[PDB]
Amino acid sequence: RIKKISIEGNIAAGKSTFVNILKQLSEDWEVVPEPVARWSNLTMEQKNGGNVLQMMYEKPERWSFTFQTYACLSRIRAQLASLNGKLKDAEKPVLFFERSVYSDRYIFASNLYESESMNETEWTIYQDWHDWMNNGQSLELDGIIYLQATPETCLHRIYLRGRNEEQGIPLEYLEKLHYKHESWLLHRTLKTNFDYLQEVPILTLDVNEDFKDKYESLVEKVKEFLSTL
Amino acid sequence: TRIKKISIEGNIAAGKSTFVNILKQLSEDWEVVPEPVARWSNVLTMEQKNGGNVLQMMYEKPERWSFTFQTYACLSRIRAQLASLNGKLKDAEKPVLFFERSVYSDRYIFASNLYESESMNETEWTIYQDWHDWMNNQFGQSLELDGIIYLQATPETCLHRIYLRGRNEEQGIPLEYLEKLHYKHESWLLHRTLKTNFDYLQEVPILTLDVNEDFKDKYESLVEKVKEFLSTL
Ligand SMILES: COc1ccc(-c2nc(CSc3nc(N)cc(N)n3)c(C)s2)cc1OCCF
Ligand SMILES: COc1ccc(-c2nc(CSc3nc(N)cc(N)n3)c(C)s2)cc1OCCF
Ligand SMILES: COc1ccc(-c2nc(CSc3nc(N)cc(N)n3)c(C)s2)cc1OCCF
Ligand SMILES: COc1ccc(-c2nc(CSc3nc(N)cc(N)n3)c(C)s2)cc1OCCF
Ligand SMILES: O=c1ccn([C@@H]2O[C@H](COP(=O)(O)OP(=O)(O)O)[C@@H](O)[C@H]2O)c(=O)[nH]1
Ligand SMILES: O=c1ccn([C@@H]2O[C@H](COP(=O)(O)OP(=O)(O)O)[C@@H](O)[C@H]2O)c(=O)[nH]1
């Protein structure tokens, strides 16, 4: 009975921030972090995650396939966990996901292939591994929230977070990611392998303005979104 | 399930394919699941296409391709093993599904030997193990074995059998590598020293057949042991 809502957005758009605000607004609202976020910070996954992250930074064209498969698994099992042992005693439970299996593939893994960091064989193996691994069924989303921010807004926010590894993210890379989110979540010109996705409710939220201490209007839009469902 | 699931294990060219095509024929209650990679070796579905490619890339550059190939081959197995388990033997009196090797073969024979050969690094191998644990648990519950049939031959006989099997892409296979795979088969199925992370495997009944002698024309005794073995499961 738990509603599934994905929080989607570019690097630095404000997802963790938005999700961390949402968790604290209700005992019926819970939050599944992106494992790449937990990696971007020992469990076996955390060691594995860290090593593959740096490996991928150092040579994306060697390690993209490995990164992507482990990113996605780590995400499916973290979502399935939270779904299985959370919120059973909520009247209105909603699980918010920081990104989804659909970002993993149609944004990130697609972008890496489009940049030849995966060859055709790695990409095809990846989509097949995804089309099947996701059959993970109980993960169909009830809605998607798009946190929209210009490619430029993101780059400055990369400055505000200020992690050393992020300062060399090219505005060029954000921009490609941005067109992917827009075509998927705004234009809706993306034809995926998951029937329901062409018709799932999307809520588009302009986060170009700082919302850390001025989030009421955004949370209000989410509450209304949730009512429609 | 009501289906009896039995994996046939053994070294390369031990004669598993031979024996499996013999068993499928003998009883309407018997079905086989042939190995994905064994399929790829010859010669076009999506899987076959990826299959042929990653197998060729594997052979050229194993330090680069061992992780990717191992993931695909085990995914491909789990898929096909499900397909038979939910498809065939639906009206059979005493159903038997013979798996040509198992998810355990993937992990404890081939993936393992590649980590040991330095064809997968530590991170590759622990990510692989992580997934294998999880992939078989989320997806591979109904795949659990009722028994294993170990076709046990020596590397020399197997080497002998590759040279005779006239497959040029395989004429390169060296002996010490066959020794390495044999050694891991002995440790898993004969002595049962090899630890797996699969508790129930410790206790699965195991029939070992010495298959050094040729059996193509003359396999009746082997089958009688199988049928004897089956009657205890
Ligand atoms: C120097 O070249 C690169 C170096 C690093 C990267 C990285 N991309 C990402 C995002 S990929 C990704 N996939 C996911 N499935 C999830 C998620 N949060 N992020 C990193 C974490 S590191 C990407 C790079 O270029 C990719 C070529 F387009
Ligand atoms: C097109 O070239 C690039 C494309 C993407 C990237 C990315 N780098 C990163 C940083 S990897 C990282 N490692 C960490 N250990 C921590 C952390 N926050 N981020 C992304 C998330 S995306 C970096 C790229 O170039 C890096 C060289 F400046
Ligand atoms: C470390 O040296 C080797 C280790 C293993 C092998 C193997 N080659 C093969 C043949 S791979 C293959 N590819 C195909 N595309 C078709 C087919 N029937 N077989 C194995 C099954 S194992 C071959 C090796 O040497 C080849 C290069 F000297
Ligand atoms: C040139 O060096 C090599 C060439 C080929 C190989 C191969 N090993 C194998 C066995 S991997 C495997 N994994 C499975 N899960 C199943 C199965 N039947 N085979 C091939 C099919 S090709 C291995 C090689 O060396 C590996 C490091 F010694
Ligand atoms: O309303 C906001 C949203 C984000 N940020 C900052 O922008 C950077 C990226 O935020 P976050 O980690 O939430 O982005 P994500 O990668 O999670 O989308 C961080 O320094 C935040 O503190 C901010 O100052 N105000
Ligand atoms: O007792 C046997 C079993 C098999 N073979 C032959 O040796 C090759 C290897 O056997 P198989 O393909 O069954 O080996 P697998 O790799 O499946 O274990 C085949 O061409 C068989 O014709 C043989 O000569 N004697």
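All chain B residue numbers match Swiss-Prot; in order, they span 19-61, 71-260.
Any Cβ shown, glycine's included, is placed from N, Cα and C.
Quick look at what Swiss-Prot annotates:
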BINDING   B:28-36, B:188-192, B:240-242  ATP binding site
BINDING   B:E53, B:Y86, B:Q97, B:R128, B:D133, B:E197  substrate binding site
MUTAGEN   B:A100 to V  Strongly increased catalytic efficiency towards deoxycytidine; when associated with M-104 and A-133
MUTAGEN   B:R104 to L  Strongly increased catalytic efficiency towards deoxythymidine; when associated with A-133
MUTAGEN   B:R104 to M  Strongly increased catalytic efficiency towards deoxycytidine; when associated with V-100 and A-133
ACT_SITE  B:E127  active site, proton acceptor
MUTAGEN   B:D133 to A  Strongly increased catalytic efficiency towards deoxycytidine; when associated with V-100 and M-104. Strongly increased catalytic efficiency towards deoxythymidine; when associated with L-104
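Shown here: features listed in Swiss-Prot, placed on the structure.
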{"residue": "B:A31", "record": "ATP binding site", "contacts (Cβ under 8 Å, 6+ apart)": "B:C185, B:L186, B:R188, B:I189, B:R192, B:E197"}
{"residue": "B:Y86", "record": "substrate binding site", "contacts (Cβ under 8 Å, 6+ apart)": "B:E196"}
{"residue": "B:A100", "record": "mutagenesis position", "contacts (Cβ under 8 Å, 6+ apart)": "B:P54, B:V55, B:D133, B:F137"}
{"residue": "B:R104", "record": "mutagenesis position", "contacts (Cβ under 8 Å, 6+ apart)": "B:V51, B:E53, B:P54, B:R128, B:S129, B:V130, B:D133"}
{"residue": "B:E127", "record": "active site, proton acceptor", "contacts (Cβ under 8 Å, 6+ apart)": "B:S25, B:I26, B:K34, B:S35, B:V38, B:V50, B:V51, B:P52, B:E53, B:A56"}
{"residue": "B:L191", "record": "ATP binding site", "contacts (Cβ under 8 Å, 6+ apart)": "none"}
Cβ neighbour count (within 10 Å, all chains shown) around B:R128 (substrate binding site): 24
Euclidean Cα distance (Å) for gap endpoints B:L71 and B:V61, 9 residues missing: 8
Among B:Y86, B:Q97, B:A100, B:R104, B:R128, B:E197, the recorded positions whose C-beta sits under 6 Å from ligand 3: B:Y86, B:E197
Sequence-ordered recorded positions from B:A31, B:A100, B:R188, B:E197 with Cβ under 6 Å of an atom of ligand 4: B:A100
Of B:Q97, B:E127, B:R128, B:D133, recorded positions neighbouring ligand 6, Cβ under 6 A: none
Cα-to-Cα gap, B:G28 (ATP binding site) vs B:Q97 (substrate binding site), nearest whole Å: 18
B:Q97 (substrate binding site) and B:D241 (ATP binding site), Cα-Cα, nearest whole angstrom: 31
Of B:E53, B:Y86, B:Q97, B:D133, B:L191, recorded positions neighbouring ligand 5, Cβ under 6 A: none
Cβ-Cβ distance under 8 Å to B:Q97 (substrate binding site), same chain, at least six residues away: B:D133, B:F137, B:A138, B:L141, B:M147, B:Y155
The residue listed as 'active site, proton acceptor' in three-state DSSP notation: strand
Cα-Cα distance, maximum over B:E53, B:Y86, B:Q97, B:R128, B:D133, B:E197, record's substrate binders, Å: 20
Site of maximum Cβ density within 10 Å, from recorded positions B:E53, B:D133, B:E197, B:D241: B:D133
Sparsest Cβ surroundings (other CB atoms within 10 Å) among the binding-site residues B:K34, B:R188: B:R188
Around the Cβ of B:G28 (ATP binding site), the count of other Cβ atoms that are within 10 Å: 26
